Each structure stands twice: as C-alpha cells, then as structure tokens.
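This is the structure, below, for whatever I ask next.
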Amino acid sequence: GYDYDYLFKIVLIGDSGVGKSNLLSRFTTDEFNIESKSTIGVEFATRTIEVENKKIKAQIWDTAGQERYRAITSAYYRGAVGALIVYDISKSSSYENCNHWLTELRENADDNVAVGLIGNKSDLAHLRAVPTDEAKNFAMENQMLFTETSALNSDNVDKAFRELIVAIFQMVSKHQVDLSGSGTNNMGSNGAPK
Amino acid sequence: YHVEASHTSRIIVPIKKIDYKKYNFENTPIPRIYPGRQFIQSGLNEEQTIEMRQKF
C-alpha cells in the first residue's frame, strides 16, 4: 500500500548552473516516471528513510531558475518545510545572491524551516571561488547545517540528508504513546434486566 | 654625508645589472610567509601575474 507515517517536502534552491540536479540523481531514487524538468518546472524526487521507529517519506523539489518561472516558484515554496541552498565553490556570483535566496525562503515557506547549505563540485577544490571558512561562518550565524560535497563521493550528501530529516523530525515529532489493545473479558450468557 | 634639517642629498649608488640567463625570475611568485591558507582563485590574468612577479 503506502504505509509510511510522515511526509516532508524539501526544496532545493540556488542559481542556475550551480549543479543541483546532478547532485540530486546520485544520492536518491530518481527517473522513476517523472516527465522531466522545465516542462512544468521544479522536478520532484523521493527518498524514504526511517527515524525513531517512524517511517519518513521526503519529496525533494529541485527549483528551476529560467526567469520565466520566477512567479511560479513563489507559489511552490508555500508549505515548504525543509530547505537546501546549494552553491558551487568554482563560480563566485551564486554566493552574492545565496543570502537573497535565504531571505526569500525565510519569507512564505512555513512558520519555521531548517535550511541546509551545501557546496557542490568540491572536485574542483583548487578552483575555490569563495573560502569554506566564510561560508561556514555565514552558516553559523544563520542556524544552518553546512556541507561540502565532492560530487564523486555520495557519503557526505547522504549523511547531510539523514541529519536534516532528524532535525526537522524532532521539530514536528508529534508525541505518541501506544496502540497495544489488550483488555478482554466478559463472555457470559446475559441474564439481563432492563 | 650630512643632512641638516630639511636638505635632501641624493645618494648616487652604483650597482650592476642582473642576467636573465642566470636567475629565473619566473619562479613561484609572491611566496606566502606561512604555508597553507584558503587557496582561492587568483582572479587575475596570467600576463598580469608575470609583471607582478617581476615587479616584486
């Protein structure tokens, strides 16, 4: 059937050409029967983990920037609870508007979100457009999880997703107690009197 | 020499040249005092890097 317990939606946001979609395909189920990207914009991918003996279903919506869909993207951040700003260390002008993406996403997403920040294409570490310690600091006074992804090793990004779903889980972890259902008696022949 | 309170005195120091086939002046440029650091892109043209190396 379906049988999962919770379902989160997590946007991937950034500038175009920073390498979000190639980052998405390697670590998660992909190319199921999705028509494509740009036909409607913002492709959807799914990931199924379990936390604390609860099953979690996560939908990742890699936002697409083409200027034409800018009005459409606003409506797609409505209700968005998990977030990931991706930036590349090779090019440098994405980091000038990474703060703008954070501002636009603090606006009209939820009451509270948990935004990660991830450096794609660390295979070109020598070509470092921005120092990692500055982005690490900018994550530190913005309450953000910070990652550096090789794009050739998927362990880092997979670890980031597991910890992000943990922090967003405890945030919404509704209290649960028990569903045991063992209390049985009263098998008589009913000498009733009304 | 003698310089009193404002009087400049241009010292004329004679030296020789240097030989371009004796020293290489295209070696690792502007060496850092301590090794390591961020290792960010230079952000300058290779030709500019040549003249900055010579002028240092």
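Here chain A follows Swiss-Prot, giving residues 7-200 in order.
The deposited model was determined using electron microscopy, 3.8 Å.
Every residue, even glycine, has its Cβ placed from backbone N, Cα and C.
From Swiss-Prot, for reference:
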| type | residues | note |
| --- | --- | --- |
| BINDING | A:20-27, A:68-72, A:126-129 | GTP binding site |
| MUTAGEN | A:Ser27 to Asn | Binds preferentially GDP |
| MUTAGEN | A:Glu49 to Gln | Cold sensitive |
| MUTAGEN | A:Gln72 to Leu | Reduces GTPase activity |
| MUTAGEN | A:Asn126 to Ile | Blocks nucleotide binding |
| MUTAGEN | A:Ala141 to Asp | Loss of function at 37 degrees Celsius |
Which one of the recorded positions (A:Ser27, A:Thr69, A:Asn126, A:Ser128) has its C-beta surrounded by the most other C-beta atoms within 10 angstroms?
A:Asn126
Among all chains shown, work out which of the binding-site residues A:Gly20, A:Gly23 has the most CB atoms within 10 A of its CB.
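Of the binding-site residues A:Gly20, A:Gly23, the highest Cβ count within 10 Å belongs to A:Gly20.
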In the structure shown, which of the recorded positions A:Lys26, A:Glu49 has the fewest other Cβ atoms within 10 Å?
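Output over recorded positions A:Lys26, A:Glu49: least Cβ neighbours within 10 Å is A:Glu49.
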For A:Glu49 (mutagenesis position), name the DSSP secondary structure in the helix/strand/coil scheme.
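SS state of A:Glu49 (mutagenesis position) = strand.
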Quick one: of A:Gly23, A:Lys26, A:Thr69, which binding-site residues lie within 10 angstroms of A:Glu49 (mutagenesis position), measuring between C-alpha atoms? Sequence order, please.
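Of A:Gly23, A:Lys26, A:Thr69, within range: A:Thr69.
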Long-range same-chain neighbours of A:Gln72 (mutagenesis position), Cβ under 8 Å, sequence gap at least 6?
A:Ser22, A:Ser44, A:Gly47
